[PDB]
Amino acid sequence: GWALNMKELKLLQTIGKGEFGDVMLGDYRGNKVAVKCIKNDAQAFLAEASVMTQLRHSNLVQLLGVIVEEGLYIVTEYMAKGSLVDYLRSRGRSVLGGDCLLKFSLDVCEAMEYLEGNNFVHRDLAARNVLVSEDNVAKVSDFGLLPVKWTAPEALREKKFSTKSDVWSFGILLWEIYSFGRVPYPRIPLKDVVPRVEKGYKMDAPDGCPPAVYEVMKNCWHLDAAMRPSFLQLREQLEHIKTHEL
């Protein structure tokens, strides 16, 4: 049950590449699948496989299978609409209404809530790393083993990560969502980002952003990591917004 037959997998095309290795659109005996080709040692993740393969939730890319040492062929569900960043730029304001933005935010928040609950840190939360299914559901990944504009400032200095730094990246992600995928920190220069953020600078609300969504973003951006709200509390704040703001 986690091993698939390599004999039946077809690698069709490279569709992304992470540090781990490229990611491919594959064909597993009939269905479109996404495949993580690893070469450059994997042996780490594989030890934690059962526990990291224990991770299942509907907003986490589902694992289908795994080929090993021939250096892994990780097989997962295929997210037909790609990266949310790309989707937000493509679809843009014209296609994506207010219900769609809160649903993407809730989808990611629920996945974050879940990983938070299992004591798992994401470390690279950003609209680029969120995928959209053919059914319009945003999901994040569970495979696992510094981008200045997304990373909490204590995680840039300290080089260590926690759920609380994922909370900082989630606000940055909300800002991406509400701005239809604009690169973060449009008012300042890349070089100045860290030094302004460290003194409390916060991005202004995306154009047309709902006041209450802007407060959630702001709460994610506390400089005291411990004082950022949990994904459990974020989930309640976003559910609250959905219930009254519509």
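Here Swiss-Prot sets the residue numbers for chain A, with the shown residues being 187-227, 230-258, 261-335, 348-448 in order.
Note: Cβ is positioned from N, Cα and C throughout, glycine not excepted.
The DSSP secondary structure for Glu205 (ATP binding site) is coil. Per Swiss-Prot, the feature ATP binding site maps to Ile201, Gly202, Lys203, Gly204, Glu205, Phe206, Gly207, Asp208, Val209, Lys222.
Swiss-Prot lists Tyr304 to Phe among its mutagenesis entries, and the accompanying note reads: Decreases activity by two-thirds and alters conformation. Taking Cβ-Cβ distances under 8 Å and a sequence separation of 6 or more, the neighbours of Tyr304 (mutagenesis position) in its chain are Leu243, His245, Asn247, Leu248.
Summarising the environment of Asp314 (active site, proton acceptor), the number of other Cβ atoms within 10 Å of its Cβ, over all protein chains shown, is 19. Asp314 (active site, proton acceptor) carries neither a helix nor a strand DSSP state and counts as coil. Among the features that Swiss-Prot reports, active site, proton acceptor is placed at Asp314.
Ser364 to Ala appears in Swiss-Prot as a mutagenesis experiment; the accompanying note says: Strong decrease of phosphorylation by PRKACA (catalytic subunit of PKA). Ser364 (mutagenesis position) falls within neither a helix nor a strand when secondary structure is assigned with DSSP, and so counts as coil.
Cβ-based neighbour count (10 Å, all protein chains) for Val209 (ATP binding site) stands at 18. Least packed by the Cβ count within 10 Å, out of the recorded positions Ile201, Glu205, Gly207, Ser364, is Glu205. 2 residues between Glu258 and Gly261 have no modelled coordinates; the flanking Cα atoms are 6 Å apart.
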